[PDB]
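Colleague: Before I ask anything, here is the structure I am working with.
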Amino acid sequence: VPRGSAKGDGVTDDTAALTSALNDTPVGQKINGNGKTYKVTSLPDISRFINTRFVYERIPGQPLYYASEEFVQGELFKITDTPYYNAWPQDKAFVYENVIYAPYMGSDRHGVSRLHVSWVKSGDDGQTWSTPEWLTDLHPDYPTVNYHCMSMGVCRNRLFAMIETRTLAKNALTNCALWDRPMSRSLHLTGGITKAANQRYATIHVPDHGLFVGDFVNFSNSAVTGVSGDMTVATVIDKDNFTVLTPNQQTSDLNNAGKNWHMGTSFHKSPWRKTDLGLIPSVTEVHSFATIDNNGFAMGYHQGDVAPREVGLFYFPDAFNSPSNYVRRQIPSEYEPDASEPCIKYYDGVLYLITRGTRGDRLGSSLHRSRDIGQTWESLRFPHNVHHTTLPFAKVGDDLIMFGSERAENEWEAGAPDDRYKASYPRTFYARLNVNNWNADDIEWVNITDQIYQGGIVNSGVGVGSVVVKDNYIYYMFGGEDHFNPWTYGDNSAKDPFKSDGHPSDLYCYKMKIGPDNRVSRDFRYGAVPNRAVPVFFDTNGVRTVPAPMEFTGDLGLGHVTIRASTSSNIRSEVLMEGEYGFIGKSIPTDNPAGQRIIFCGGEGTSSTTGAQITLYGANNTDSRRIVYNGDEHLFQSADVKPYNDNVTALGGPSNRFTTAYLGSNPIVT
Amino acid sequence: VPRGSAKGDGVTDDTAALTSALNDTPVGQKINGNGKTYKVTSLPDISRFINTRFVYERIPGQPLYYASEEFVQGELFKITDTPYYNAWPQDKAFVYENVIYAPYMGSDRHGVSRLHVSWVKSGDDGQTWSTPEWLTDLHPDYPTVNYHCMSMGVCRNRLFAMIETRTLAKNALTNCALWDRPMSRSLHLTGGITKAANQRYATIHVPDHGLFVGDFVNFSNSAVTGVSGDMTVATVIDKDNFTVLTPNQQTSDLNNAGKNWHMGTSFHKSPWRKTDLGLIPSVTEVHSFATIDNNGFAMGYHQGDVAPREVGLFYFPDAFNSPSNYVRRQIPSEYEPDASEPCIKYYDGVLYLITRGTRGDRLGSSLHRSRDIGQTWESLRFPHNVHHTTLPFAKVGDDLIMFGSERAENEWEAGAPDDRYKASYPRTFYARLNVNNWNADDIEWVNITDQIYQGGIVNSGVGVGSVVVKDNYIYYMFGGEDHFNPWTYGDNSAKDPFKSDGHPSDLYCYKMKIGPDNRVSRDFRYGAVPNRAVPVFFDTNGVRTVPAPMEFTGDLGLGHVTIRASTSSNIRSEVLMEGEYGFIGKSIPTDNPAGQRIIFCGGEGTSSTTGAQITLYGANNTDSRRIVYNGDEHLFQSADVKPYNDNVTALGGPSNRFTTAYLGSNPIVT
Amino acid sequence: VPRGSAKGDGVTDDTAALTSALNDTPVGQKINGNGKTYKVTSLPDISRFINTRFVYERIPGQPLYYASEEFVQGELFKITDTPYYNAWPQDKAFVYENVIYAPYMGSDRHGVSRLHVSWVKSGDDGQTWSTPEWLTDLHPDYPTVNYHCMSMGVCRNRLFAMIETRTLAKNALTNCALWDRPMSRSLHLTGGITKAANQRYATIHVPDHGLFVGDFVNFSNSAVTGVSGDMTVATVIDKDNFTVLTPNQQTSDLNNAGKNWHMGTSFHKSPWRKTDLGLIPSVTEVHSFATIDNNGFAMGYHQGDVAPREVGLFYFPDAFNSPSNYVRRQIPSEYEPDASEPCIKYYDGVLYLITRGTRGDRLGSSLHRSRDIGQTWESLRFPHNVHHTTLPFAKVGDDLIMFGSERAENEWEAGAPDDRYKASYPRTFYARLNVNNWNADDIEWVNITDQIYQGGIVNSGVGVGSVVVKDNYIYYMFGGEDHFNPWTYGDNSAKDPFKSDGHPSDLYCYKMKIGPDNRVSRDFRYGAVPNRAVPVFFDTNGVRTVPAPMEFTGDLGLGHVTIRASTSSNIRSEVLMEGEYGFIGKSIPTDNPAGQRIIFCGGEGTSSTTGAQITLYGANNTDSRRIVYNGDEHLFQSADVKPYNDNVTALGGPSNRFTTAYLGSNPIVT
Ligand SMILES: CC(=O)N[C@H]1[C@H]([C@H](O)[C@H](O)CO)O[C@](O)(C(=O)O)C[C@@H]1O
Ligand SMILES: [Cl-]
Ligand SMILES: [Cl-]
Ligand SMILES: [Cl-]
Ligand SMILES: [Cl-]
Ligand SMILES: [Cl-]
Ligand SMILES: [Cl-]
Ligand SMILES: [Cl-]
Ligand SMILES: [Cl-]
Ligand SMILES: [Cl-]
Ligand SMILES: [Cl-]
Ligand SMILES: [Cl-]
Ligand SMILES: [Cl-]
Ligand SMILES: [Cl-]
Ligand SMILES: [Cl-]
Ligand SMILES: [Cl-]
Ligand code: NA
Ligand code: NA
């Protein structure tokens with residue numbers, strides 16, 4: 001009886017041939033699928049294959065594709081590991097001057113409680129990531145409302161973000177504001193600085209500087225007197241020229257033409273410009289960002305709280321001069337039902353928009369393109385009711401490359417019920433769509449990594465990510481959970497991140513090659529002590545030393561404490577107390593309450609021989625509320641020595657007589 | 001002259017053919033052994049092979065097997081990295097509700113000094129591990145005695161552990177106690193809550209809840225008035241039902257039949273139940289844990305301090321109602337000499353037990369099975385005097401899969417001398433034994449990873465591990481060292497973990513695939529800042545901020561300190577001092593002792609213009625033990641102003657006269 | 001038309017055949033080059049190949065070689081990750097008693113500002129690295145001068161280092177000192193301790209001990225009364241024998257012949273021996289270290305500030321007896337122009353020296369060998385003006401194996417201009433040179449890894465590394481940057497490491513196999529919480545606990561603080577203040593300045609019912625500079641109660657009368 005071999009044609013049922021190959025092959029052999037796609041009736045032991053793709057209909061009629069290792073050149077990274085609920089990169093990521101930014105929200109729940117808009121960054125093309133930075137503080141009216149952000153990007157060297165205010169109680173939108181700030185840059189320039197005689201201002205020529213009055217500028221080597229060090233923008237002449245105020249003036253004009261110098265800008269030392277847009281009507285969320293040109297950008301939006309839904313974009317044609325001016329452009333009405341959270345990007349004059357579907361039992365995600373910044377559209381529907389995921393994407397050559405994640409295992413397919421309240425392994429997919437062919441009927445969703453959905457609460461941090469390209473690589477930054485329960489149903493209904501394992505959602509990044517890499521590898525194994533967040537050095541005496549300034553805001557218990565010389569040329573040790581008032585007090589002792597007291601001493605030991613002392617006795621002391629003042633001099637400066645009340649307390653007593661009183665006049669007795 | 005090729009039959013000496021292949025092949029080629037076993041006279045360059053096993057008799061007559069990369073689908077992880085002596089997972093590991101637990105002891109030595117029973121956990125199937133948790137405090141009678149534990153596991157949703165007390169001086173057992181605690185869980189339930197009219201208790205139906213009176217229970221969405229939030233168990237009716245006391249009562253019966261709600265339990269918020277078993281006679285160590293059924297479990301033990309040895313188990317048939325009731329069952333007497341630390345597990349009605357051998361020159365580890373919970377046995381001896389290692393194991397299909405580690409290199413074989421006081425690379429092995437065949441004569445120990453033994457002290461933390469299965473993977477959690485000396489013979493005879501590199505022993509986990517993985521990979525490269533142990537966020541002002549509560553128990557030196565507003569709606573900054581008393585004092589200055597003092601001020605600066613001051617002068621000050629009180633009012637409230645002694649000190653002096661005294665009566669002169 | 005296949009002969013242009021193979025092969029296939037070298041006209045997609053080398057002339061006439069993955073058995077590791085400018089391992093690395101040491105300088109710039117000579121270490125053959133240790137403090141005359149070191153190594157169990165002093169302003173050398181210290185060791189010895197009757201000293205026989213009077217020695221199990229615990233060397237008899245002073249004497253001679261005991265030495269508990277060499281004339285930098293024998297060593301040097309350059313070594317023939325005695329030996333004059341920073345090593349009686357070239361447009365690096373410790377030489381010039389890199393190396397068999405790194409991309413080649421002020425991916429190379437053939441004309445530089453050069457400043461931390469061999473592996477420890485700007489041109493012209501991402505330079509280690517590995521792999525994936533730098537344990541109450549002593553030197557802000565019992569059998573909590581004086585003060589409140597004060601209390605709460613209180617009111621309080629003293633007794637001990645000034649302040653006032661004064665005599669009125 002002849003046997004068939006595996007065909008790898010995506011149609012022949014290769015299950016039997018693959019099973020026989022697995023049975024007949026040692027488990028450690030990597031079975032090479034030769035880049036082919038093999039149709040199976042259930043997924044085999046994928047781990048034993050390389051360079052293989054499977055096609056499988058978990059739900060009949062709904063083929064999906066599954067990658068073995070090395071089928072794609074790609075890898076998953078974990079990029080945050082913090083106790084907050086870290087989720088929702090949607091749709092904020094960007095690349096600026098060689099750094100990959102993964103903004104997100106770190107909260108305690110699906111909501112704005114404990115939330116900071118945050119980012120981590122990579123300086124090495126995604127191998128390692130930075131310590132989280134908070135971009136927002138808690139709102140001044142916390143805990144009634146707090147911030148939220150799903151739209152951020154860069155236009156002409158400024159970060160722009162739609163900073164929403166939402167209620168803690170219901171996550172209801174109450175305000176939209178456009179916040180923007182210059183990005184930090186170092187510029188290495190030749191010429192461009194002039195300073196007219198007999199006045200103090202200098203004009204600085206920097207094309208497309210993106211700075212406003214009051215923004216930070218640092219100068220080095222300018223060769224123009226007074227244009228030096230940390231300065232600020234005094235005026236903006238035009239988009240290419242600004243002025244600074246110098247401390248001095250010369251009797252000759254100055255001009256550094258032909259001379260090389262350096263300028264620096266700063267995100268951190270420049271304020272946000274904040275433009276209040278009010279409660280923009282018919283908006284639930286602002287989401288995604290598409291830079292259009294040197295003057296403006298678009299932000300996606302949807303309205304989904306009441307019928308009828310809207311989905312579209314807001315275009316800000318001149319965000320520099322006119323940040324409050326935008327125009328609303330909706331996608332066609334047929335595609336607005338059951339839709340939210342559009343991802344938008346702009347390439348070669350074409351605005352592309354992809355929706356999130358809200359329901360697995362109704363038509364789902366759709367894709368739209370426009371050559372007039374959303375006034376008119378061409379549209380298509382993805383097959384099979386793609387739902388619960390945003391589809392962030394980039395354009396690489398003729399393809400859109402889009403990523404999505406089911407939120408819990410087995411939810412992706414049309415008709416699949418939600419699968420919550422138990423642990424599972426949700427699938428993450430990508431797909432390519434050729435914009436010339438403009439037809440998604442044949443789309444191939446390829447499962448490239450699986451995440452964990454923890455199951456302790458109904459909500460999921462899996463997915464809802466963001467995509468960028470840098471060089472020859474595409475990056476999908478997105479959430480994933482672990483098996484550690486947050487104990488919301490348990491001992492942590494308050495959702496305190498700092499109890500036990502905190503919240504399981506953290507960020508990941510799938511780094512996928514999308515064109516040739518013409519250099520030797522930069523890859524390394526990380527073997528260092530991570531020494532950025534809390535920088536420690538063993539000092540020459542063998543003690544761990546942290547030289548960075550730090551804030552500890554949580555309750556602290558300390559053991560033996562020494563306050564070292566630190567202040568005014570190190571002459572003194574110093575503790576400063578904030579608030580309206582400071583309090584230094586003494587707990588009730590557990591074992592010997594009768595001793596409760598604090599000894600304050602001007603010398604090194606508890607014996608009064610070492611220094612003057614004042615001892616404040618607690619109420620629980622045998623000598624309740626005593627004070628003993630013990631010095632070799634007691635000198636009362638600047639004021640009379642008085643009783644607090646009138647004609648109630650005495651000087652001395654019958655068993656505590658003063659020897660005498662030295663007076664410049666007899667007592668005044670009344 | 002013909003040449004032979006490598007046969008890969010485990011018998012032909014393939015040394016010459018492999019040497020010629022290595023010589024004739026580029027060094028970067030991965031030479032595929034096709035899953036075969038090659039007999040060699042010494043190990044070749046294993047790194048150049050994939051999918052190859054070698055058989056080699058380092059000691060003639062004692063073949064052992066050696067895996068190249070990919071021969072097994074498996075990988076080693078490092079899972080702790082702390083300065084304690086972290087060793088002895090033996091034999092405590094378990095999996096509970098999707099989390100892998102690796103309990104161990106972190107001490108300063110082979111002994112109970114500085115010891116905490118600890119664990120780390122994995123929420124992602126072994127890729128990453130948690131911050132260590134201390135399960136025990138130092139014993140109340142430390143430093144005479146302290147805790148120790150080698151037996152822990154789960155029965156009916158409770159953790160059970162044999163918590164031993166041992167002397168620091170000799171590691172002698174002084175007490176055994178069974179400690180148990182409910183495991184944390186979230187349950188998503190329908191119905192089961194009833195509350196009878198006109199009383200305050202509610203009955204909660206939760207099958208096999210495993211809770212006792214006083215244990216923590218949290219309720220959400222119960223739809224039963226008063227059954228809400230954090231509560232405790234008031235009564236246990238039976239194994240499936242308990243009651244809680246609510247704050248109120250209704251005039252109608254309540255019943256949430258058909259309604260979905262959530263319950264949570266908590267390990268952390270429930271006390272241990274502690275059952276004192278006394279000094280169980282003829283016991284050296286309790287070790288390993290086998291869950292038997294819904295009511296009880298067995299724990300292994302041995303007696304090895306005096307002749308004759310015992311090895312066996314204690315069976316607790318109903319640990320819930322009767323934690324103090326157990327029965328002792330020994331293995332057959334022929335297998336008790338030179339034996340200790342049995343590993344026990346129960347599968348399909350069969351109790352399996354594997355011993356540790358104590359000597360390489362006497363019969364070693366043996367394997368035993370019983371169908372009556374250790375009343376009768378069938379037994380076999382492993383060949384070649386397996387010794388110095390426990391053999392934790394699991395049953396997967398018809399095989400026992402067992403793991404062991406030599407403690408230092410070249411100790412595994414029968415007759416091999418101990419190899420201590422120099423650095424080496426000990427071998428870790430696994431083997432499979434088919435329970436139907438029940439014969440170990442042919443057993444194949446396969447070296448799958450090598451560890452380091454540091455050599456600075458005679459003892460080794462290598463090995464003595466624990467095994468669990470989760471899904472399609474088996475996990476061996478075990479110790480290994482590094483080359484960093486603890487300096488016991490050196491500057492750290494006190495064995496302080498916090499000096500230099502502390503102690504070199506840390507935990508590892510070998511994760512081995514033992515059945516098909518029918519999902520796309522979950523694997524990631526970890527590129528995040530680890531931000532769980534000391535969670536740091538760069539605040540909006542650019543300063544590292546830790547929001548978690550923390551305890552620093554080691555001596556601290558601080559620089560400039562600001563105590564921020566924190567307490568009573570943030571009105572005040574606050575420092576509280578514990579102990580019988582607090583002391584705030586002043587070191588002897590190194591450069592200017594004549595200035596020794598502390599200035600206390602109610603305002604912001606050292607100038608008295610900023611606030612009232614009291615300055616306590618040290619004994620070394622030129623103005624020795626002076627006190628200066630400097631305010632614009634000095635008001636003595638609640639008591640007379642008195643000298644401490646009678647008729648010894650004065651008011652004023654001849655060069656420090658008060659202008660007058662304002663009195664309500666003439667002085668009382670006596 | 002026939003097509004040609006790839007020849008892999010290093011000469012045929014294989015570009016077309018490789019392009020066609022890439023086009024015709026799935027992207028996930030690993031294309032095996034069979035260890036051959038393929039000539040190309042530009043580098044193809046290297047990532048798709050394994051076991052392949054390319055030869056390519058980026059600059060015509062200058063072939064360089066490029067490795068795909070697995071062509072060499074090697075891997076890159078990142079080994080530091082700290083905010084300092086971490087660079088310049090040159091040329092200090094060494095291996096001692098199984099530990100790999102990577103010394104470096106951590107500063108804020110190319111200069112000695114903020115600099116500590118530092119190291120990290122590996123205890124596991126390079127997989128993981130330790131927390132940085134500072135070897136030097138800031139110089140006592142900082143900020144005028146600070147330390148610097150490029151030469152360090154081991155001779156007869158002591159670390160030796162050339163510790164230079166240099167100016168912060170210009171990095172000008174002002175002093176050279178030889179610093180040395182015993183290395184930490186544990187010795188397991190038999191016999192060798194004698195103690196003559198009726199006196200207190202014992203003689204300790206330890207061959208080649210390398211200890212001096214005053215160095216630390218610890219003894220265990222000596223079997224010689226009084227030779228026990230932590231001791232110090234009293235005398236050195238000879239290189240093999242020293243004495244210690246014991247506390248006691250016996251009437252019989254003692255001798256532990258035949259008895260096993262343990263000795264420990266300590267780097268940390270022994271002082272440096274510091275030998276001032278003055279400002280050695282005609283020296284710019286001391287660099288690299290070659291151990292010669294049991295008595296001494298050589299250190300490289302160059303002079304490059306004024307013409308004519310020198311390059312050579314200083315030989316210290318007996319550094320133990322005569323640390324100030326050395327002899328200067330130059331390389332031949334033709335090789336001194338445009339040369340610096342020689343690397344030197346000694347093998348089998350031959351001293352090898354390799355220079356750094358300073359210019360890409362003049363003859364560059366050269367190699368020299370000597371059989372008389374630099375009195376005479378044989379020499380060769382590397383082709384093509386190798387420049388800007390040191391070439392650290394080791395000898396393995398008949399080959400020198402040397403490593404170098406361009407500092408920014410595309411600088412390696414002769415005639416290539418410097419490429420600064422923009423981000424790039426510099427190439428790192430190695431090469432082999434057969435010492436028998438002694439001809440570099442044919443040398444093959446193989447690009448094995450690429451680094452990042454950040455571009456925000458002109459200088460680069462890339463490269464300038466150090467090489468060691470351990471077992472069958474060679475290790476190149478060297479710098480590399482990331483894309484995170486230091487913001488020197490920006491908001492951090494002060495170069496504070498602790499702002500934003502600090503400085504991008506960190507250390508890496510390329511671990512390359514250079515001979516057979518006859519053991520199963522030791523490799524692991526690191527999945528632990530790093531818990532050495534700031535060791536955290538979740539205590540039994542669920543709070544992160546750090547038991548290590550620590551120093552925080554940066555400004556700290558704290559929230560609620562509790563000072564726990566810690567001192568004198570835990571009777572008290574304690575804070576000690578250093579400096580000339582301590583200051584505890586109160587900020588000006590932001591919201592309610594009128595309340596400014598500190599309440600000091602001997603009990604637990606702000607109510608005076610809990611304890612005696614003193615409240616110091618700030619100047620901004622409504623009751624400006626008031627003091628209220630509130631106790632149930634006010635007892636003034638040890639001194640009169642006096643006004644500070646004479647006949648200026650009163651006792652009481654008309655609305656604050658004391659009831660009376662209890663006196664032992666009438667007032668003294670004058
Ligand atoms: C925070 C604070 O200032 N507490 C003070 C209280 C409050 O002023 C009073 O309780 C208000 O009702 O009064 C005292 O106990 C008192 O007068 O003896 C002193 C104490 O320092
Ligand atoms: Cl997310
Ligand atoms: Cl939206
Ligand atoms: Cl949805
Ligand atoms: Cl969707
Ligand atoms: Cl201070
Ligand atoms: Cl262990
Ligand atoms: Cl035991
Ligand atoms: Cl043993
Ligand atoms: Cl054994
Ligand atoms: Cl506070
Ligand atoms: Cl460097
Ligand atoms: Cl030099
Ligand atoms: Cl140079
Ligand atoms: Cl060079
Ligand atoms: Cl304390
Ligand atoms: Na350890
Ligand atoms: Na750095």
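We count from 1, first residue shown onward.
Heads up, the Cβ atoms here are built off N, Cα and C, so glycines get one too.
The active site feature in Swiss-Prot is assigned to B:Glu341, B:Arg356, B:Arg407. For B:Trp88 to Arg (Swiss-Prot position 328), Swiss-Prot lists a mutagenesis experiment annotated as follows: Almost complete loss of enzymatic activity. For the published mutagenesis B:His110 to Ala, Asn or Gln (Swiss-Prot position 350), Swiss-Prot gives the following note: Almost complete loss of enzymatic activity. What Swiss-Prot notes for the published mutagenesis of B:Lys170 to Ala (Swiss-Prot position 410) is this: 80% loss of enzymatic activity. Swiss-Prot gives this note for the published mutagenesis B:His302 to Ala (Swiss-Prot position 542): 60% loss of enzymatic activity. Among the mutagenesis experiments that Swiss-Prot reports, B:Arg309 to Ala (Swiss-Prot position 549) is described with the note: Almost complete loss of enzymatic activity.
Walk me through where these features lie, including what they touch and how far apart they are.
Modeller: Counting Cβ atoms from all protein chains shown, B:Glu341 (active site) has 27 others lying within 10 Å of its own Cβ.
DSSP gives B:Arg356 (active site) a strand state.
Under DSSP, B:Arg407 (active site) is assigned to coil, being neither helix nor strand in the three-state scheme.
Counted within 10 Å of its Cβ, the other Cβ atoms near B:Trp88 (mutagenesis position) come to 29, all protein chains included.
Around the Cβ of B:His110 (mutagenesis position), the same chain contributes B:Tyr85, B:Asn171, B:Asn459, each under 8 angstroms and 6 or more positions distant in sequence.
A sphere of 10 angstroms centred on the C-beta of B:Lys170 (mutagenesis position) encloses 8 other C-beta atoms.
The C-beta environment of B:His302 (mutagenesis position), restricted to residues of the same chain at least 6 apart in sequence and closer than 8 Å, consists of B:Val283, B:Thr284, B:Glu285, B:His287, B:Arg309, B:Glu310, B:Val311, B:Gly312, B:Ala339, B:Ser340, B:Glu341, B:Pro342.
Counting every protein chain shown, the number of other Cβ atoms lying within 10 Å of the Cβ of B:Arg309 (mutagenesis position) is 20.
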Colleague: Applying a 10 Å Cβ distance cut-off over all chains shown, what neighbour count does B:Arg356 (active site) have?
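Modeller: Counting Cβ neighbours of B:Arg356 (active site) within 10 Å gives 26.
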Colleague: Between the Cα atoms of B:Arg407 (active site) and B:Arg356 (active site), what distance do you get, rounded to the nearest Å?
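Modeller: Cα of B:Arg407 (active site) to Cα of B:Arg356 (active site) measures 13 Å after rounding.
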Colleague: Across all chains shown, how many C-beta atoms besides its own are within 10 angstroms of the C-beta of B:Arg407 (active site)?
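Modeller: 24, counting other Cβ atoms within 10 Å of B:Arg407 (active site).
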Colleague: Sorry to bug you, but what's the C-alpha spacing from B:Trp88 (mutagenesis position) to B:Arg356 (active site), rounded to the closest Å?
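Modeller: Pair distance, Cα basis, whole Å: 14 Å.
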Colleague: Given B:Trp88 (mutagenesis position) and B:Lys170 (mutagenesis position), what distance in Å do their CA atoms have, once rounded to a whole number?
Modeller: 18
Colleague: Enumerate in sequence order the recorded positions B:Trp88, B:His110, B:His302, B:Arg309, B:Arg356, B:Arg407 whose Cβ-atom distance to ligand 7 is under 6 angstroms.
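Modeller: List returned for ligand 7: B:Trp88.
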